[PDB]
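The structure under discussion appears below in the form of structure tokens.
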Amino acid sequence: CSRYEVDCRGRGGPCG
Amino acid sequence: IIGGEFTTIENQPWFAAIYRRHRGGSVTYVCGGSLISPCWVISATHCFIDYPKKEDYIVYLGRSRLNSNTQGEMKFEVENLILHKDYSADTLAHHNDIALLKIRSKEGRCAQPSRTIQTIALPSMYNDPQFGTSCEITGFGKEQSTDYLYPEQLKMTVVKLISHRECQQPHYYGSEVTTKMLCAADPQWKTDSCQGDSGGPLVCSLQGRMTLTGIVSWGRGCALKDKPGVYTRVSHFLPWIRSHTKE
Ligand SMILES: *Cc1cc(C*)cc(C*)c1
Ligand SMILES: [N]
């Protein structure tokens, strides 16, 4: 996880 | 998108590809969106809440590839980035997950319709298709939940709307889904939206018009049994959309 994450709060994301 | 098919922007011409510029000048994908009028793209607030400054973002319309330019694409800056002031999440559920982006090219223009760019109609107030209806979703999201890379070509798939009664069953999501959300999934649980597809459209034919029925919002995993995609229910947000897009 970093500033370049795509859709970091999306489904299955680190903060989804 | 899990499953479904590679497509091209001409098949989903309201699809907006939203990117963010980083200090240094590298640009990475953020989320999908939909063109609902010449100057207006709608997406999901969760996509932006970490970095809510309009100057960071770029919007492409008429683009079919993720990290490559395609003919007929047009590039826009974000003149206004409007996040829903009552956005919240729990562990899983996102509430009020809806965002507006006013677009303007460097030449000061809004979108112009072409073979690769078209607006999508909004539904009438509280007007939705009946459950069972087949709808389409599209995006550059992961093709498997476990992948680390994103597809370079746009994908789309078909999913069916699921009744509130069925979606609010305990083995589904229970009371996590509200009247302000829609559930949609594949009967066989093989195709779904995934990380990267957020903010993109759930498009349905409704009163014989292609309509933006939903916005990709949340869900547990991707393409898991009894775990549908959850979509912001657009027809229940017309006053929010209206009160924020006045000319
Ligand atoms: C690394 C990371 C990135 C975002 C956008 C959100 C979280 C929780 C973690
Ligand atoms: N999450």
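Swiss-Prot numbering applies to chain B: residues 179-425, in that order.
Including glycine, each Cβ sits where the backbone N, Cα and C put it.
If you check Swiss-Prot, you get these features:
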{"type": "ACT_SITE", "residues": "B:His224", "note": "active site, charge relay system"}
{"type": "ACT_SITE", "residues": "B:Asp275", "note": "active site, charge relay system"}
{"type": "ACT_SITE", "residues": "B:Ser376", "note": "active site, charge relay system"}
{"type": "MUTAGEN", "residues": "B:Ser323 to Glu", "note": "Abolishes phosphorylation, proadhesive function and ability to induce chemotactic response; when associated with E-158"}
For this session: Among the recorded positions B:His224, B:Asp275, B:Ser323, B:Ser376, say which ones reach under 8 Å of chain A by Cβ distance, listed as they appear in sequence.
Result: B:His224, B:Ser323, B:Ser376
Problem set entry | Listed in sequence order, residues with CB under 8 A of B:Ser376 (active site, charge relay system) and six or more positions away | B:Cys209, B:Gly210, B:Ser221, B:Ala222, B:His224, B:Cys225, B:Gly319, B:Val394, B:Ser395
Seminar exercise, completed: In all the protein chains shown, the tally of other Cβ atoms within 10 Å of the Cβ of B:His224 (active site, charge relay system) is 28
Exercise. Within the chain of B:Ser323 (mutagenesis position), which residues six or more apart in sequence place their C-beta under 8 angstroms from its C-beta?
Worked result: B:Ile180, B:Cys372, B:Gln373, B:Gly399, B:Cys400, B:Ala401
